[PDB]
Amino acid sequence: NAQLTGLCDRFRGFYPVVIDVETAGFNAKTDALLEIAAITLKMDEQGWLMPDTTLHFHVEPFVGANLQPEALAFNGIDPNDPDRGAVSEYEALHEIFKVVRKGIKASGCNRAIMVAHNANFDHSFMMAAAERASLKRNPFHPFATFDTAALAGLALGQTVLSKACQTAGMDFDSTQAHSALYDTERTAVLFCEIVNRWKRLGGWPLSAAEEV
Amino acid sequence: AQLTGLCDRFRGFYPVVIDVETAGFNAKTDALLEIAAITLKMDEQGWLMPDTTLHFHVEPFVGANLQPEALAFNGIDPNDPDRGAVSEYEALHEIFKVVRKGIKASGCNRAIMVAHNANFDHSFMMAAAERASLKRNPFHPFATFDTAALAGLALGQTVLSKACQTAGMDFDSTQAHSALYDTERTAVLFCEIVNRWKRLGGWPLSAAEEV
DNA sequence: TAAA
Ligand SMILES: [Mg+2]
Ligand SMILES: [Mg+2]
Ligand SMILES: [Mg+2]
Ligand SMILES: [Mg+2]
């Protein structure tokens, strides 16, 4: 019963959703979005954060989108692969947005916040695509994010995803980079570990005096 | 400074706190009006604290847009004679110079912008640096340390005024939106978050966490 | 929903 967990209390009513995108370049406005995965989070009985629902979509390049060969070489994606099962930006985001809104309502939150590694990257691609497909009721905060690079820099003294995960004691496999799914799952587990560690060490909840 | 732990704390990144004031939300089209920068240092006990402060009022670039709602919000009159405004180039060149000195003196490799909802300030600083064709920009081209996310983790608060108050800091509504004051509160906030994690034993890491 |  999500309403009954502390999820909504932990981040002032923000519902954290982990996102990774794969793309055909670095420019959210002109380069194709090719893949997206999303993982909602939940808080267990002891107040530990953990992954909840996972969504994963392969995305058809938008009308007029550019595709940089270096990007494709990097993520190893072939936009014309039959087994891609590519759907439109609209269907992918619409399905993600539906599940996220459901989680928001079920948990007693008020909106979603994107958790991502160098989060401005994914946030911009996700916003540009939502703009393209004219999605409304976008549950994500229009500008605020939870960047795991910054968070790992604080908690672990590491900003690089693979290194942060290793330092946190997670396995990280260079072969499995870069499915959107694998990177999203490692980023979710990393983020949960950072928040849980903070609770472990007594940093949260705050003391009485810290009530203002 | 190379004998402090500053360069070891963030894998060679030299943290610089930044706040800009602007005539709108679009880094590409709206004027950059003001910017402050605060470098950090570690004391002998390993605590982070503000080091050098810089503060510039900025002349709107050629063709820049000025949204009235932004002016109303930040209280800035671009034509106030007392502004002592300088060009984007002069401001960023001076900021960049002092940051490059700090990097070399502390033994770091790159600077990383600390800012509140940092993509905002990072975008304007980068846009301006591009327009003025500044060279050897010491800031990481895409990585930031967002104090909104950091405060969300450390304090359960993402709004700057609230984060600060929660952390036991003063925060004054009247002083808000001078770049100087916002930068100073943001620096003190960021240092408190880092210092708190150290106080609680979160840093340094244990032996097992060494890879 | 607070980076102007
Ligand atoms: Mg990524
Ligand atoms: Mg990836
Ligand atoms: Mg600001
Ligand atoms: Mg301000």
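To match Swiss-Prot, the residue numbers of chain B are left as they are there, and the shown ones run 5-215.
This entry, so its header tells us, was determined using X-ray crystallography, 1.9 Å.
Each residue, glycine too, has its Cβ placed from N, Cα and C.
Annotation of the mutagenesis experiment B:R13 to A in Swiss-Prot: Strongly reduces affinity for RNA. Nearly abolishes enzyme activity. Swiss-Prot lists B:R15 to A among its mutagenesis entries, and the accompanying note reads: Strongly reduces affinity for RNA. Per Swiss-Prot, domain 'Exonuclease' is recorded for B:20-194. B:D23 to A appears in Swiss-Prot as a published mutagenesis result, with the remark: Nearly abolishes enzyme activity. Here Swiss-Prot flags B:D23, B:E25, B:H181, B:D186 as Mg(2+) 2 binding site. Per Swiss-Prot, Mg(2+) 1 binding site is recorded for B:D23. Experimental mutagenesis at this site is recorded by Swiss-Prot as B:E25 to A, annotated: Nearly abolishes enzyme activity. In Swiss-Prot, a published mutagenesis experiment is listed as B:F29 to A, annotated Abolishes enzyme activity; when associated with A-73 and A-77. For the published mutagenesis B:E73 to A, Swiss-Prot gives the following note: Reduces enzyme activity. Abolishes enzyme activity; when associated with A-29 and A-77. According to Swiss-Prot, the mutagenesis experiment B:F77 to A carries the following note: Abolishes enzyme activity; when associated with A-29 and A-73. Annotation of the published mutagenesis B:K108 to A in Swiss-Prot: Strongly reduces affinity for RNA; the original residue is retained in the structure shown. In Swiss-Prot, a published mutagenesis experiment is listed as B:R114 to A, annotated Strongly reduces affinity for RNA. Here Swiss-Prot notes a mutagenesis experiment, B:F124 to A, with the remark: Abolishes enzyme activity; when associated with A-146. Where Swiss-Prot documents B:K139 to A as a mutagenesis experiment, the accompanying text is: Reduces affinity for RNA. Among the mutagenesis experiments that Swiss-Prot reports, B:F146 to A is described with the note: Abolishes enzyme activity; when associated with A-124. For B:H181, the entry in Swiss-Prot reads active site, proton donor/acceptor.
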So of all those mutagenesis positions, B:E25, B:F29, B:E73, B:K108, B:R114, which one's Cα sits nearest to B:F146 (mutagenesis position)?
B:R114
When the Cβ positions of the mutagenesis positions B:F29, B:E73, B:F77, B:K108, B:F124, B:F146 are compared with the atoms of ligand 4, which fall under 6 Å?
none
Looking only at C-alpha atoms, tell me how far B:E25 (mutagenesis position) is from B:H181 (Mg(2+) 2 binding site), rounded to the nearest Å.
7
With 8 Å as the upper Cβ-Cβ limit, not reached, which of the recorded positions B:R15, B:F77, B:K108, B:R114, B:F124, B:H181 neighbour chain A?
B:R15, B:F124
Recorded positions near B:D23 (mutagenesis position), in sequence order, restricted to B:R15, B:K108, B:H181, B:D186 and a 10 Å Cα cut-off:
B:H181, B:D186
Mutagenesis positions clustered about B:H181 (Mg(2+) 2 binding site) [Cα within 10 Å; pool: B:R15, B:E73, B:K139]:
none
Hey, does DSSP put B:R114 (mutagenesis position) in a helix, a strand, or just coil?
strand
Starting from B:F124 (mutagenesis position), work out which of the mutagenesis positions listed here (B:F29, B:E73, B:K108) have their Cα within 10 Å, and give them in sequence order.
B:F29
So around the Mg(2+) 2 site, B:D23, B:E25, B:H181, B:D186 aside, which residues have their CB within 8 A of the centroid of those CB atoms?
B:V24, B:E38, B:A40, B:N78, B:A180, B:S182, B:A183, B:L184, B:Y185, B:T187
Pick the one among the mutagenesis positions B:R13, B:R15, B:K108, B:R114, B:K139 whose Cβ has the fewest other Cβ atoms within 10 Å in this structure.
B:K139
Starting from the Cβ of B:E73 (mutagenesis position), draw a 10 Å sphere and report how many other Cβ atoms land inside it.
10
Work through the recorded positions one by one (B:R13, B:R15, B:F29, B:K108, B:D186) and name whichever has its CA nearest to the CA of B:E73 (mutagenesis position).
B:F29
Using a Cβ-Cβ cut-off under 8 angstroms and a sequence gap of six or more, which residues of the chain neighbour B:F29 (mutagenesis position)?
B:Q71, B:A74, B:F124
Considering only the recorded positions B:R13, B:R15, B:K139, B:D186, which fall within 10 Å of B:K108 (mutagenesis position) when distances are taken between Cα atoms?
none
Ligand 3 is in the model; which of the recorded positions B:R13, B:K108, B:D186 have a C-beta less than 6 angstroms from one of its atoms?
B:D186
